[PDB]
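Asks: Take this structure first; my questions come after.
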Amino acid sequence: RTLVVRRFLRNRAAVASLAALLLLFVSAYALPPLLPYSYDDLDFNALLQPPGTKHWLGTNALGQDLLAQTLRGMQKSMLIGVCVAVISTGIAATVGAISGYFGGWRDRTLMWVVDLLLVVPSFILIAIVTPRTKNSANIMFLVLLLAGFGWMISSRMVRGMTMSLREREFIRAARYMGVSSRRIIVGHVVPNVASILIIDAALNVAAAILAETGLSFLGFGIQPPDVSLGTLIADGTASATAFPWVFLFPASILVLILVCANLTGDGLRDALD
Amino acid sequence: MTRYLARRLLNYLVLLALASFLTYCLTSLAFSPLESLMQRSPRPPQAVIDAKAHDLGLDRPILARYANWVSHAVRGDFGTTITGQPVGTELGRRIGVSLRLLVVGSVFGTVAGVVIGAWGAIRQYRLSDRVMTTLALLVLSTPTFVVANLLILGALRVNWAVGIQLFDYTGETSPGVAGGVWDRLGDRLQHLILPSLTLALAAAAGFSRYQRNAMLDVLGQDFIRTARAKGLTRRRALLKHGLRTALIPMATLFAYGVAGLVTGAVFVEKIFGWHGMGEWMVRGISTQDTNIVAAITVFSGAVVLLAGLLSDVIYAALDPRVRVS
Amino acid sequence: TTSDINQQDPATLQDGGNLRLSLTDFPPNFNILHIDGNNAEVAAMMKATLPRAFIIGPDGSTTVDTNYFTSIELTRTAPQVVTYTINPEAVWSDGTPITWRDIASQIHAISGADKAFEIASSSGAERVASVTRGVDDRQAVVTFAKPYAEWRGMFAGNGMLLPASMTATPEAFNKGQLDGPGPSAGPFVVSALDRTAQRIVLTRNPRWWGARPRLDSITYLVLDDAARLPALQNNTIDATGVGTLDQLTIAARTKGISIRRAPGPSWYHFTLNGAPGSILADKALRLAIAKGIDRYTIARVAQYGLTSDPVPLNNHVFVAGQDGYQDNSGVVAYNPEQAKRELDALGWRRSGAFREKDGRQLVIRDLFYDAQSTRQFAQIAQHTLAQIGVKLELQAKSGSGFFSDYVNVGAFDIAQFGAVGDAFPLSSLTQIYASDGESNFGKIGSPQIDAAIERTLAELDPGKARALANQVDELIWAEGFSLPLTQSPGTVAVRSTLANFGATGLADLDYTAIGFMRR
Amino acid sequence: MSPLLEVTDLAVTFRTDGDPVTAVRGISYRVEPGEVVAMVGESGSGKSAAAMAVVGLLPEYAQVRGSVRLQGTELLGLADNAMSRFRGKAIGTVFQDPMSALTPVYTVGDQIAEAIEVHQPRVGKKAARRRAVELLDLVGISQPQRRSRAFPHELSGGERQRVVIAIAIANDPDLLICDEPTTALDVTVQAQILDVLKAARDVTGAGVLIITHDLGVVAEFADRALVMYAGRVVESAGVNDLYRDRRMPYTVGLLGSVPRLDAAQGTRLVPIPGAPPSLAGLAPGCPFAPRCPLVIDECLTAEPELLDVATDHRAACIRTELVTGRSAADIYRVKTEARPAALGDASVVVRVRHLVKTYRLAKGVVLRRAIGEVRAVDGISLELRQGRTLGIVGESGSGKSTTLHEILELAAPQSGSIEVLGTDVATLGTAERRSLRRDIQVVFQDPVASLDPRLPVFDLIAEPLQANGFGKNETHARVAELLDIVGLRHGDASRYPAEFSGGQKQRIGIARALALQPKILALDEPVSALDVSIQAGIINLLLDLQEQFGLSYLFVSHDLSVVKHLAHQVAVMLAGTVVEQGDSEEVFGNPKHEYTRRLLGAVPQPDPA
Ligand code: SF4
């Protein structure tokens, strides 16, 4: 643990990115109660304004403050991304582990099922199902869908890992002395797979944010009067030519988030060589 | 060869046949096309509902509905939309429009990505690698719609600043162009510049990283050193002996990049106003119409599996460990 | 008022050149009276090539057209006889002289006495009694049965005159004008319709008794309404109506393109459902909700960078340009301190958040077209009603199903869509504003308004007809009928070389003078 | 005449994150035509760095100084497009690992054709391919015309090494550079490769620089030797002088710890303690000082120089006067006498009859078919007595490791009967199976894969104890006693495995196997893959443990020099059949079968006389 941490600590870009992500999450949840304008208030005397001394990041075509809208979009989008990444990693881990542990025709059938699921792009299937989830206050169902249709590409890596590590010598050595199978599982496989599961979650974070925001752009995701980042971008592109800030500010924020996530993922991966 | 390229085709046929079924039960469960005509405050008389449901086929279980759907699809009939118009009339045009874009985007993306990945893995940790591996990060970290809208903004700025219409970003072709094949072809390319560039950026971004990892793995082996120990130069041994052996893994990842391109084409088509399968899919899920979507998912599965099969042919042609053992 | 064409004298304008305009679809039927045939775009096309009796100034004032009818003059009042006299020197495109036969044929076709036709409406030719011979062959004399005030509405404005050979026999009217029009009398004549190429072309007429067009061709394309701005950028078409601020900004930053604005007669409005069963069933609640929505704010926010100082439209019959447009809006003033005060006194006391009668809650359904521009009005009305407790639930219906499934049969409590004013507005009423008559969705109406609507257009004097129409306007504002939100600021972006062509709003263009700026 | 190769003051230092490792520090030598010079040494001594620096194929971060002159023209600082004119046409390189030394997408005949086609430009492919077939015949690949179209994955390791040699000698070079060409090869294959190399040197007439770590190859191929330690030559003389009249103490230790088939069972070796120095930032003085059995303080002030000791003999030591004529045991002060074997128990602890194990072969990736039954285990009958050792010897593909791992599963095989301590494992319920696993424990092959990478040594050693019912008061004492028995310091009980050095990991593996005081150890090649000077220490440890405790081993190995030392009985295995058995001395001195004598004839012996 200590050597790994000080291996990551070395990666200045990765730690900077991770600190930026934590800062953005904390500010998204803690700053809005301090701003002069709430996200729902409408200021009809200042429409499409540049960043000024009253609306710190300007307003959109309706007079809504842009800062508060962006913060609420960040809340929704980042929370969904994190939750979906966690659930997808859990599902992928369980399926890949069982498939790679049983071996034989169970493994063949499970991997064939995974391929059959991968035959059609995941975005298409999610968009097909989404009419049911939409029109529902709880975002639980959207998270459940995004997680349940996004695990099939990493479960293959998990299965490769399980197969590779099941045959490694110290497992057989533990067998040859009377170590109970439960003790093997709690003591020999979990410590050696936990870190790579963490890495997988770190990348599925960005994957899920991308999927959810792309969904919201077309109108299938989060529906008004709630706002996600994709919704803000979709509204902004309507009047992007006249006043471009309304499109370029949320877009920039989104790109920043994604860059940070990707950087952290890569850094963490290269810190577990 | 023609025992690994045959058992690899029955597999694709079975996969497609089962996918075209599982994504019809999924569609017929998710979509309820009458949920708005059974909820109006002056709710219409029941006999209207029965007539509309019978006309739309939602009276028999899912299995019978799917059986009739296949019995008609194999005979070139694809049902009707929710407003009466047939699907077969539009299907050919939409397929053509989508394929024109996908082929160009994929070809340019994979070629550029392979070249950049090889260059980065050869010149590891030099300045060029450092700049390229972060440009790939940026391109991979911005969603498709952000890229498309930024390109539209840039094109508008360029047109306004220069003073003439350099770039066009609307429709597959421009209206009112009478002329021969050459005029129409130049016009078509003028429009094809940007939408295909949008997909090429993402494809190159992904394939650069994948190729860089593959070539790094190859450079960690000893046949390059052997090849240079016979008198080959560094470049001749790196290209003839090292790059070709690194090209093998790429032929297995092509069917994944193609799925990514299919996903991104929906956005590229919605934003630039192209009339293809992405626009049709958005229009089909917006109104919850079963036959449009049932055709689009079949087309998507077929295009992924075709790319997979061609990639497997390439992989057999390049790698001798499958032609003979 | 004050149309905003590039006023240049016709003589100095160069002789020749094309004029490439746009359409939305190839007209399946060319007959301009047949129900499918008629439309805004097709009527606009045929405007250039047909005869009309009256030409309307920038404010709806009608003056006789000396080209075609030397003098259309009413002569009596008890039977309402009007003497339409044809120009001595006038004939069709096939050389058959124009005579009263054409007038009689078209009046009979529009009469609806024999329902072998699909005429749009019998307005103006249902009250006709008899048109017969004059002193000379080139004069008709129309005697009416019920006195009429709008009588200029036939052979004028949006309705032109048709050849006798095409309106006499019912089969011809039904099915005749499908592949090109028949004879025409207008300074241009249609010469080619490349249905395979999606294009119409008009060319100078050989037999024009009047002036010479400063043009040569008005070739019409069929561009869809999305590649209509990006095709004025190229040299494909040179005219377009720009709607939003986005495309207004795009067009203004272009070489050779100038933006011209004179308010068009196209407004956009709320309408309330008064059928029994919906919440907006009673006069008082309907009239107290409308006193808690800011129309001035809705206008000033909706069209931000389209006009300067945008005020809403506050008259039901006349649009801003017309004459006789006084502010008829004193019954609702937006104050939420008289709205909320007779609202709770009415019996809708305030509960948690939104107020409710305890047997029901204020929830009002607001179906609107799914577009982005139409959503702003709903999102502003919703926020300005929330301060009163009226929860406005806004359902974004879209496209084709909006006027058939949901609006056409109640299925709504407040619906927003656009009407279209005209320089002859006295017929929009007795259609929309009455107990019966189609297009009165949300069947609100009273016996007195129906009694005072047959007196506004049984008059014989415009100076009094306008007063009666505005009294009707009082009667319709006074009972929660509908809220006229905005008037579209007709902005057309045209090639800066065009002259005597641009945004004229309600007024009518002169197709003999359009031409091109010299060189 | 300009000498064929002259290296002077060569120095090679890579660069890493921390200190720059100075791999080679100032060596110098000279190779003449028709002569063989062997650089001996082991672990990290910079032999391979010197080879790849002479050739020019060092990685792109290694920094090289000094002087290297090939027949007259210098090679350091030549551009790549100018140094590639010598490679292949005057230098022929043979590399270490054959299993990944050939590009896998070209037919081997085409790879030799490319070798012979780049340096002679106008040969024409029609002649290059014919010459490639001639070379394939010359090296000794069977029936070469057909095999000239075989991709590299369709050949065994010996075939691949033969193809690499064919590539090396394609253009008739003038200097061969062999970089451990016969490690990771079977014994007989290695003998054949040495014959091939001798034939290549005779036909070519070149001079060879062979880089080995074993002494038999040096005594059987080379003509002079240079012993390398810590990146410097420490002794250099003829092979006969080096084996007979060595002077540097490192050479004494290196030659005293090489097992010999001549030795009787139970003879101890002479292990050099410690581990080779880390080359990043040496301390001053002799690099051998930390491990030298004669080290005095003078040896620490300054580093000795390669000094002339005898006629054509140089030693880098200052106390050689005390090494001449003294046997390695005398210098290192060890007793190599085999202790008189006491009368042990003569009972039988393992007994296998007629054992057989099958393996199906399947062709087809997605769908598998049944075409053949390879019998890697066919009809084996062996047995083991108390206090003795039975060494199973065979080559790769002989089904000895699988026989061991089949015995260790303690289950009923397809045929034959397995007796362990008197219980026929077919009649063994799982309770008795758990009760018996406390009397036979296994020592694995790969030290680093047989240990949990992220567990302190205490946990690894106490795993058998914790899993079998010992309290936290007792496992502490038992683990403390075990570290002293094996040889590690108590202070290592809190150190992770990854920081131990090669031999200590195997020592920990032995300790873990030794926890429950079993009566049988099953050793699976646990000493190969180690430096010779560490093999000696572990071998002595095993012999002493058997002498003192009374253990019984089951020793599976591929080389026979140590099996002579350890095993009391032997069992030669061929393709899954035990072809010979009996007491070790009789089999190893008077063999009968043809395979056994082929095997014994193919083992090198470090006697050059
Ligand atoms: S010089 Fe000294 S330390 Fe070095 S090997 Fe000789 S005696 Fe040992």
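Per Swiss-Prot, chain C residues shown: 73-591, in order.
If you check the header, you will see the structure was determined by electron microscopy, 3.3 Å.
Each residue, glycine too, has its Cβ placed from N, Cα and C.
What Swiss-Prot shows for this protein is this:
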MUTAGEN   C:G109 to S  More than 50% loss of glutathione or bradykinin binding activity
MUTAGEN   C:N110 to A  More than 50% loss of glutathione or bradykinin binding activity
MUTAGEN   C:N230 to G  More than 50% loss of glutathione or bradykinin binding activity
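Describe each of these features in terms of where it is and what it packs against.
Replies: Other C-beta atoms found within 10 angstroms of the C-beta of C:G109 (mutagenesis position) number 20, with every protein chain shown included.
Cβ neighbours of C:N110 (mutagenesis position) (same chain, under 8 Å, six or more residues apart in sequence): C:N103, C:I104, C:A192. C:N110 (mutagenesis position) falls outside any helix or strand according to DSSP and counts as coil.
C:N230 (mutagenesis position) falls within neither a helix nor a strand when secondary structure is assigned with DSSP, and so counts as coil. The Cβ of C:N230 (mutagenesis position) has 17 neighbouring Cβ atoms from other residues within 10 Å, across all protein chains displayed.
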Asks: How many Å separate the Cα atoms of C:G109 (mutagenesis position) and C:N230 (mutagenesis position)?
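Replies: For C:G109 (mutagenesis position) versus C:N230 (mutagenesis position), the Cα atoms are 14 Å apart.
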